[PDB]
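Trainee: Here's a structure for you.
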Amino acid sequence: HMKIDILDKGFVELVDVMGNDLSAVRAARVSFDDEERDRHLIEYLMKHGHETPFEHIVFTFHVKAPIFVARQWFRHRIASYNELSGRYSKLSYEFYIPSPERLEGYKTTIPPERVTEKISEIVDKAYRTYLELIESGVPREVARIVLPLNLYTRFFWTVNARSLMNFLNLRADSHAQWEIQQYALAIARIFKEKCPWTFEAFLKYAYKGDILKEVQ
Amino acid sequence: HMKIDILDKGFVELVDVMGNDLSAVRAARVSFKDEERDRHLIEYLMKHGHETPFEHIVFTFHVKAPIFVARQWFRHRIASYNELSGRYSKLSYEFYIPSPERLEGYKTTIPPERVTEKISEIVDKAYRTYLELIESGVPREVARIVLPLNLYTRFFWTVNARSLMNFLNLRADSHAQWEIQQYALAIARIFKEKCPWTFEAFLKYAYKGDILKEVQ
Amino acid sequence: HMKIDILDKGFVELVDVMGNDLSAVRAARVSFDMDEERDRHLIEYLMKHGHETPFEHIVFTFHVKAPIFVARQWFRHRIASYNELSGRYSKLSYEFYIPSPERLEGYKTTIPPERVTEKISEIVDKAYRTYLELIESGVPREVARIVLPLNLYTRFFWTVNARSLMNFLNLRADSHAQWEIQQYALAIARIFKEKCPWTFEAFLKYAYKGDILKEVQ
Amino acid sequence: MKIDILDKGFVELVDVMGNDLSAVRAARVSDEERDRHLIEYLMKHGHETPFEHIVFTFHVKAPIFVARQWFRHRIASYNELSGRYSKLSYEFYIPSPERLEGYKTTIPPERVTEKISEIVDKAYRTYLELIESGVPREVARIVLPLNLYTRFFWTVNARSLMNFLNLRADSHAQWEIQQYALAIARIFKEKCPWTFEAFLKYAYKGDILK
Ligand SMILES: Cc1cc2c(cc1C)N(C[C@H](O)[C@H](O)[C@H](O)COP(=O)(O)OP(=O)(O)OC[C@H]1O[C@@H](n3cnc4c(N)ncnc43)[C@H](O)[C@@H]1O)c1[nH]c(=O)[nH]c(=O)c1N2C=O
Ligand SMILES: Cc1cc2c(cc1C)N(C[C@H](O)[C@H](O)[C@H](O)COP(=O)(O)OP(=O)(O)OC[C@H]1O[C@@H](n3cnc4c(N)ncnc43)[C@H](O)[C@@H]1O)c1[nH]c(=O)[nH]c(=O)c1N2C=O
Ligand SMILES: Cc1cc2c(cc1C)N(C[C@H](O)[C@H](O)[C@H](O)COP(=O)(O)OP(=O)(O)OC[C@H]1O[C@@H](n3cnc4c(N)ncnc43)[C@H](O)[C@@H]1O)c1[nH]c(=O)[nH]c(=O)c1N2C=O
Ligand SMILES: Cc1cc2c(cc1C)N(C[C@H](O)[C@H](O)[C@H](O)COP(=O)(O)OP(=O)(O)OC[C@H]1O[C@@H](n3cnc4c(N)ncnc43)[C@H](O)[C@@H]1O)c1[nH]c(=O)[nH]c(=O)c1N2
């Protein structure tokens, strides 16, 4: 299974896939079974906006992302989600602590290392308060509300190539938060590995973002 | 490939599938095996209305059906479709001619065999008019409008188990037209073969229709 | 109620609408927490930068009477709500779309365009008479109707938001789409322009991918 | 219509399209007593598509943990407060001691309320300190707790709204979202009384509304 590590404790793991570039070719021509002619069709469908044949290629991912990242991701309605229940599921209680390198470019009054320290400080205080409430008898659903937005969560993502290509135009772009951009780059990498023709054609004719045309 | 013939010239063919019953188990637990425990979870998710884990099992079918059946089918929006272009495809023109046995139960002034003959008569007249217009230079998109609603079409249907179970509840039921009931029975057969635990649980706790609890 | 007649016997009628151009402004203004000129400037900004979600808050309900072959192309738009006349039970008017000889202008035909119109009328009369003969003899509606041509008129209700409506106009109000549905999309664009003038103007200026709306008034 | 939820939250009706007859007009394509009888017929026989023609727009102010459960309902339109570009107001959900009634706790319920206020003040002060020192909003905000209030616009049709009520206006859903769901049901009852009544009588799967 393809697994790309993202941020300090996160990942993107490919669980399953249905079809390849030819799944889109079969659907566009409508018949159940030439390499150059088939790849030429992929480029034709892409450059002319014939997006429906690409809905026949489906992916299942296992993502471990911080809640603030998952909140931006889960806004993509044309997909299937299954996340860990904060009310009942036994979470690992891992948190995203940005490295000082995340603050490179911004001029700060305090050192970037002090920002990293202040984030660690408040997640430890919040987590200790949570355990103290849990130990005292407060139900999980009430005690968990004190936990920060950088807390790690795990989910299953079933998405078709069409909706995956929309996620890439929006999330694999400089206007999206750096944290989600990283997760989208891993999604693009897994997509390129499984559908090389559809990915290449996408970057050539349909891709609206910027970071995928700059980063290898 | 599983292929079930429906009506006089139609079929339902399984193109591809992603996952099995365990795909729904993995998605519900949020983790990438105990037969009794896994089957007990499928039954728990089904009886308590936890339907989202079943969206992680996806199917691709190749269906050949009359346009009046396709019109009823394509009303199911939570799916992916790709049909033959009536405007450009050099399609095989075949029509659904109901057998006299289709009219069994209804009291008719003319014999059921005469109904079958009258349908064949008018489809031949309509098809001959179409070819005459096509030969005379009329574009396909205009000449085709004279063809009857029993004209066979071909399409590719990508649907997840949840939306497939909604289709079964509605189309594999006596209230739906006899022609689509037949197509839904073939869908249920391919679904049972690939996801036996999910199909058994669905019939036991969620299935709202009638014909699937009567027909084997 | 706005009603635009399409083809020989069809129409597009506006049943209801929710919101206007300022509905999209109110929905966008919640993001960055906080005037006609300023609110029109926002619509144009959202449109040119691909911020499409605020436009989902403007919803329309239409009543369309179109030939089945047109409805088949329309109903492919899944991000909408539909409700059509039941062919199995509903009492249809039994009206058919007969193209005028002017529809065949441009194409070189061996037979005159007037003969094409006559041949279409000929076969719809034959099919309709066969249908009534089966209906009178006791054949159930669901079986007897299968002989009727694709040019037969149907009626439906269409509930669609401005975002999905703008996808429809992109695809159907374009030269690559069949002339029949282009006509229906032009009336949709007309009703959309009348209710959402700022959104429609911004749409043609920055987001519209088709061709006929930038040429036809 | 505005219904206040929890300590600082609300559900406000922005706009609505149609009423009970919008579903009647949409169904009749396929008299008060005869129209109401149709509503009950469509509901008891599972004819749900005519109800998609009644659409609502709400303005909701709810904590992030409630919004996370709400936003899982994909058959709807959402528009939320950025966070990356918006000005973070000191608005967090502090449960009252009455929220812990029923559970036996080692510390008093009033001390739980105090400990929640204590940690939100610490997290909000840390946030302002990072913001003042030059840390961008999108990075500094990650320290804020899940009880932080957010605002969003919700455009949903009656069919998807009735699915939301079957799931969220039920004892199995968290008590906080149940409260919001009761406000969604109240506004729905006021605008579509026939649809709500028939829904309660034949289609409603939950428990708290009955
Ligand atoms: C750089 C940036 C900034 C922000 C945001 C995003 C980005 C990249 N987003 C999220 C997007 O709005 C959108 O949710 C997401 O891009 C998914 O984007 P999305 O495009 O809505 O994805 P989808 O999976 O829901 O659906 C895929 C396609 O399906 C169609 N669709 C689906 N449901 C529909 C329906 N109901 N009606 C009509 N069409 C519908 C539509 O054509 C869409 O492209 C914000 N959202 C918000 O509310 N306030 C904000 O300030 C921001 N902003 C701050 O982070
Ligand atoms: C009491 C309780 C506990 C938990 C949860 C919920 C509740 C109430 N939920 C969230 C539900 O899934 C939620 O109701 C759903 O997302 C929206 O619930 P939902 O019912 O899927 O609502 P929708 O608006 O997305 O869509 C409305 C309808 O549209 C159809 N649909 C939409 N998209 C589809 C598609 N892609 N494929 C097929 N059909 C699709 C489908 O028929 C659905 O009924 C959990 N989810 C999770 O992953 N782990 C968990 O432990 C939990 N659990 C704790 O949090
Ligand atoms: C000129 C022309 C020619 C032809 C066709 C059309 C035209 C204009 N179309 C129809 C399109 O394929 C399509 O259905 C629709 O027009 C676009 O219709 P569409 O763009 O898919 O619109 P929508 O309303 O279903 O959904 C709105 C948005 O929602 C998203 N979406 C919705 N459901 C989704 C999902 N499940 N997965 C991923 N994304 C999904 C997606 O981003 C989409 O833009 C054909 N279809 C076919 O099967 N064979 C053919 O030969 C032809 N062709 C000959 O007539
Ligand atoms: C016996 C019988 C008879 C008829 C019909 C069906 C059957 C089974 N229909 C068709 C019917 O109205 C419906 O369109 C199809 O059965 C598809 O059902 P869904 O919408 O549930 O599936 P679909 O696949 O489209 O969606 C699945 C689920 O997604 C949700 N959903 C999808 N899009 C949504 C949206 N925009 N808003 C809210 N929820 C949404 C719903 O929860 C739905 O259950 C009909 N139709 C007609 O027009 N006239 C008629 O007379 C009949 N008669």
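Here, residue 1 is simply the first one shown, and the rest follow in order.
Placement of Cβ uses the backbone N, Cα and C atoms for every residue, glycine included.
Pasting the feature list from Swiss-Prot:
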BINDING   C:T53, C:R76, C:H77, C:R78, C:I79, C:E84, C:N161, C:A162, C:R163, C:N167  FAD binding site
BINDING   C:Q73, C:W74, C:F75, C:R76, C:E84, C:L85, C:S86, C:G87, C:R88, C:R145, C:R172  dUMP binding site
MUTAGEN   C:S86 to A or C (Swiss-Prot position 88)  Still catalytically active although shows a large decrease in activity
MUTAGEN   C:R88 to A (Swiss-Prot position 90)  Binds dUMP 670-fold weaker than wild-type
MUTAGEN   C:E142 to A (Swiss-Prot position 144)  Shows 0.113% of wild-type activity
MUTAGEN   C:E142 to R (Swiss-Prot position 144)  Shows 0.016% of wild-type activity
MUTAGEN   C:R172 to K (Swiss-Prot position 174)  Loss of catalytic activity
MUTAGEN   C:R172 to A (Swiss-Prot position 174)  Still catalytically active although only shows 0.0008% of wild-type activity. Binds dUMP 7300-fold weaker than wild-type
ACT_SITE  C:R172  active site, involved in ionization of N3 of dUMP, leading to its activation
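Could you tell me the structural context for the features on the list?
Mentor: Within the same chain, residues at least 6 positions away in sequence whose Cβ sits under 8 Å from that of C:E84 (dUMP binding site) are C:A71, C:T154, C:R155, C:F156, C:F157.
Taking a C-beta cut-off of under 8 Å and a sequence gap of six or more, C:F75 (dUMP binding site) has these contacts in its own chain: C:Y82.
Of all Cβ atoms in the shown protein chains, 12 besides its own fall within 10 Å of the Cβ of C:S86 (mutagenesis position).
All protein chains included, C:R88 (mutagenesis position) registers 15 other Cβ atoms within 10 Å of its own Cβ. Annotation note: C:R88 (mutagenesis position) sits in a coil segment as assigned by DSSP.
Sequence-distant neighbours of C:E142 (mutagenesis position) (same chain, 6+ residues apart, CB-CB distance under 8 A): C:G87, C:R88.
Note on C:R172 (mutagenesis position): other Cβ atoms within 10 Å of its Cβ, all shown chains, come to 25. DSSP assigns C:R172 (mutagenesis position) to a helix in the three-state reduction.
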Trainee: By the criterion CB under 8 A from chain B, which of the recorded positions C:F75, C:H77, C:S86, C:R88, C:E142 would you report?
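Mentor: Near chain B: C:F75, C:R88, C:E142.
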Trainee: What's the CA-CA gap between C:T53 (FAD binding site) and C:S86 (mutagenesis position) in angstrom, rounded?
Mentor: 34
Trainee: Measuring Cβ to any atom of ligand 4 with a strict under-6 Å cutoff, which of the recorded positions C:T53, C:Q73, C:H77, C:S86 qualify?
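Mentor: Passing the 6 Å Cβ check against ligand 4: C:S86.
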Trainee: Within 10 Å of each Cβ, count the other Cβ atoms, then let me know which of the binding-site residues C:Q73, C:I79 comes out lowest.
Mentor: C:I79
Trainee: Cβ-Cβ under 8 Å from C:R163 (FAD binding site), same chain, 6 or more residues apart: which ones?
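Mentor: Looking at Cβ-Cβ distances below 8 Å from C:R163 (FAD binding site), excluding near sequence neighbours, one finds C:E52, C:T53, C:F55, C:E56, C:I79.
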Trainee: Using a Cβ cut-off of under 8 Å to chain D, which of the recorded positions C:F75, C:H77, C:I79, C:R172 qualify?
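Mentor: In terms of proximity to chain D, the recorded positions that count are none, since no Cβ is under 8 Å.
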Trainee: Would you mind sorting out which recorded positions among C:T53, C:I79, C:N161, C:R163, C:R172 put a C-beta under 6 angstroms from ligand 1?
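Mentor: Checked recorded positions vs ligand 1; flagged C:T53, C:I79, C:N161, C:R163.
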Trainee: Count the other Cβ atoms sitting within 10 Å of the Cβ of C:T53 (FAD binding site), across every protein chain shown.
Mentor: 20
